[PDB]
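*Asks:* Here it is, the structure, as structure tokens.
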Amino acid sequence: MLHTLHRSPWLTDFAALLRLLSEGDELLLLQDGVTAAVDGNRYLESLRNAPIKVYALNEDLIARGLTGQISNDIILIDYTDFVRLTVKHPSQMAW
Amino acid sequence: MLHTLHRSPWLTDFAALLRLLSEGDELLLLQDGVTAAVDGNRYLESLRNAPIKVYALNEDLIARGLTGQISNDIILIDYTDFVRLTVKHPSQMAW
Amino acid sequence: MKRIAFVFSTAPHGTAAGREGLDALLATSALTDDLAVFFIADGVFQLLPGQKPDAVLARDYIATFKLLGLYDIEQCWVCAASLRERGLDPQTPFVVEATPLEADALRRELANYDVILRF
Amino acid sequence: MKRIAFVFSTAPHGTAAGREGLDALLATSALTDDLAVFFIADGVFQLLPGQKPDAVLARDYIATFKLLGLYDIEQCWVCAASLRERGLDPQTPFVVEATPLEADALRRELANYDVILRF
Amino acid sequence: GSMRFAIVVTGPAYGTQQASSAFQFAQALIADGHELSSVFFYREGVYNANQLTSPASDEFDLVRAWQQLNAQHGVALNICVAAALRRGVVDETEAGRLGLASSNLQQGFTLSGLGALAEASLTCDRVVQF
Amino acid sequence: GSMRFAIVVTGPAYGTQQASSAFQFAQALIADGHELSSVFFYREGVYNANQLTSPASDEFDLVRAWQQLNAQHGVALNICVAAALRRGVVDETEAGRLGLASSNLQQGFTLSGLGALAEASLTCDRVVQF
């Protein structure tokens, strides 16, 4: 299941989101969601301790001037990768 | 300063909201904000430990069927009281 | 064949998501029996009885949830963890016959669906 | 006489609040010198340099923040606590000359204003 | 006793409850003897002036409710022209300049600049944001 | 290799970034060899079909971008009629029945029922919600 977060983690029911993550799932941060990928932010640890791989849409990091402050644990992708990610997963849970 | 919260505490930057509360201020919960007034919810304690009085718009509790599950610490008011609350405070911070 | 899951995650009235989600749910039920409904996060508030939204000039669409029982939409679940965070009685007589599931179980059940539409 | 405070609390581009708030801020600056701008919560992200929103088809209104320095809108503050929660370098050369304030100080400063408009 | 109020609406006629609570707030303050100088519609609030809004017969017609507030209590309903343009709410004159075949500004609403928001904030006793 | 996609847009043309990212996503999937069966506009997503939308000359004209996607790649742009009605987006025929003096449905968009959303979900390989 591909999980998508387009809102700021600070304005998201983050606990509810974590409870839906299962091993093998993947989380893509896009739009305002990419702020959760900033090195040192308070939501980063919970994501790292989650049994999944976390991605961040590069276009949105560029839009927000955050390209040089992303955690090494987060994978940078573009729209084409985003597409392939949706092809890879049969389902998508959008937050 | 009258603080107003119209969104669900779960979708609000609650930490940011608490940091703006000063002794003598008052917080009115309205619309989806009234969920923070439900007895036993996880945001209730932080509100109780805040140096302010917390109100909840009755009309919104009625709309959501929560009139009988409100904490005793929260003051129930109607629209007319809401108005007087805005007359009482020179400023309003809307969340 | 695709199985469709509808997930209600927002509180009622503050936003029209619940109303429009229920509308989408019912239209879909007419084209397939392979659908389920999940109430998670704030969406659990959709289930409370005695709601009277006309008080805030909002449509009383909660009544419409009755059609789930009427037209055999039986795969209904509610997040037990969410109800606890919100201080809601797990024994509350919800307007929908949703059986509570713990985090792990709800998660596994949702993973059985091909499409997830969140409201 | 009323003192007006503009508070930016949302991140840029995801929502148009920052853009429309900056527009309101500038129009108001033309009618009074008694105004201040506060960047709190996600609004601190409004201050980052090098933003290129055209990448996501959004307007580059950040450039417009330059007019605050140009037209004497000097009462500008940024929440130090917020920057820390977001892992942002407090020494970052913001696009606005906002001086950092700790929770208590920022709170007291904001209480000096008659009107608060949040974006 | 009586205070001069200015209300700011930032939510749509239908979609969120903000505009509805602001309307119920307006009725309450007027009923309590206060004066509602004006209501400024900005951001998604401009949709409250979309004349084509068509609620079901059993749903509250907020757009006309606003019109009625202007007609009955003389409350000025100011809509930010720029915010309205970006969201497709224009009056006949603007449609003519833009070459559009029609318009949709609800009678009772007044297109205006942000200067009207600033002026209300500087001169009214209270400003309440919805 | 090629997959059948259905995209769901729930955000406005201007106001949030959802509709914009969905558009950039659509271009990317089509460019990657996949097929975009249709885009369903629901909730605030219906504003993407508001013909009167008037962005500044230096701002992206998303409404026409959608029209162009339909014209160039034959992608069906389905708008929920009921959601559109509640938010003031109607076509000429609906305006006639409602007694309205004008309409604002952008050419290229198709009014439809929720049945089109369900059908896309049941028959497409993937459904991506924005």
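We number each residue from 1, going along the chain as drawn.
Method of determination (from the header): X-ray crystallography, 2.2 Å.
Keep in mind that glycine also has a Cβ here, set from the backbone N, Cα and C atoms.
Below are the features listed in Swiss-Prot for this protein:
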- E:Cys80: active site, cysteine persulfide intermediate (ACT_SITE)
- E:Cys80 to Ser (Swiss-Prot position 78): Loss of activity (MUTAGEN)
- E:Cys124 to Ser (Swiss-Prot position 122): Reduced activity (MUTAGEN)
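Describe each of these features in terms of where it is and what it packs against.
*Replies:* Taking Cβ-Cβ distances under 8 Å and a sequence gap of 6 or more within the same chain, the neighbours of E:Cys80 (mutagenesis position) are E:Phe40, E:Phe41, E:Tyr42, E:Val46, E:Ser112, E:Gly113, E:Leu114, E:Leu117. In the three-state DSSP reading, E:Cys80 (mutagenesis position) counts as strand.
Around E:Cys124 (mutagenesis position), the C-beta neighbours below 8 angstroms that are at least 6 residues distant in the chain are E:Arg4, E:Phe5, E:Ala6, E:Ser37. For the recorded site, E:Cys124 (mutagenesis position), the DSSP three-state label reads coil.
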